[PDB]
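Asks: So that we are looking at the same thing, I have put the structure below in structure tokens.
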Amino acid sequence: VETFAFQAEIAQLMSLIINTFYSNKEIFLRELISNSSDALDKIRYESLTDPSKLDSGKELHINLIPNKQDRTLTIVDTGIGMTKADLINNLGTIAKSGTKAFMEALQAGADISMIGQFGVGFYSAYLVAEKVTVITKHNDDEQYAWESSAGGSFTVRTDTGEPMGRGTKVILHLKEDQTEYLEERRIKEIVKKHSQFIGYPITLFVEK
Ligand SMILES: O=C(c1cc(-c2nnc3ccc(Br)cn23)c(O)cc1O)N1CCc2ccccc2C1
């Protein structure tokens, strides 16, 4: 297990998200679905010139999996997945300018729901989650687990859990007062409201 510090500005954004009183928390789900859709776009495009890139799984989709017992909400996609370099460096590097600009906008009166317009919507997960675990597998690399409970650091390790094939699974370990996002009706409401124009099937797994 390796431990890394977030980029300074990303650590600052995460602290703001965690400590600002903000009731409209449901935006996190829209942002995570949008990121999954982008990842799916990437593998779909690559497969147009090289169909063998889908040998790790032909189905392109997003699954939403609430678990009341574990108090987790998992967002699974079969997109392109992330390499180790993506996890440690690249996603942080792409997000730097958007992060800086978003924090400036927040100081100039913008609201947290605009986070997606700056390309850093992933961090809105911390509106509802005390910890986030991300399992990922890219065709060109091993399966990895990324994890952060904020506080300025994240970890990356090789994952020896169940093989994913290809894609990314975001596991939100929800705060005690945020269990509404494990309810079927609530999840459906949010998806219908925010994510009606996504070009891949979104399936809610109903709890037994
Ligand atoms: O595989 C993915 C992907 C990434 C994120 C995601 N978005 N922001 C972050 C921040 C940290 C972590 Br861990 C995951 N993040 C996500 O929510 C879902 C995903 O399917 N991607 C997402 C973006 C991307 C960009 C370039 C190349 C590959 C990929 C692959």
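Following Swiss-Prot, chain A residues are numbered 17-224, in order.
Yeah, the Cβs are placed from backbone N, Cα and C, and that goes for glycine too.
So Swiss-Prot lists these for the protein:
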MUTAGEN   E47 to A  Strong ATP-binding. Strong interaction with HSF1, HIF1A, ERBB2, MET, KEAP1 and RHOBTB2. No effect on interaction with TSC1
MUTAGEN   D93 to A  Impaired ATP-binding. Strong interaction with HIF1A, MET, KEAP1 and RHOBTB2. Loss of interaction with HSF1 and ERBB2. Los of interaction with TSC1
MUTAGEN   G97 to D  Abolishes ATPase activity
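Each of these features: where is it, how hidden is it, and who are its neighbours?
Replies: In the three-state DSSP scheme, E47 (mutagenesis position) falls into the helix class. Under a cutoff of 8 A between CB atoms, and with a sequence separation of 6+ in the same chain, the neighbours of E47 (mutagenesis position) are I131, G132, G137, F138, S140, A141.
Counting Cβ atoms from all protein chains shown, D93 (mutagenesis position) has 27 others lying within 10 Å of its own Cβ.
The DSSP secondary structure for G97 (mutagenesis position) is coil. Just so you know, the Cβ of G97 (mutagenesis position) picks up 26 other Cβ atoms within 10 Å once every protein chain is counted.
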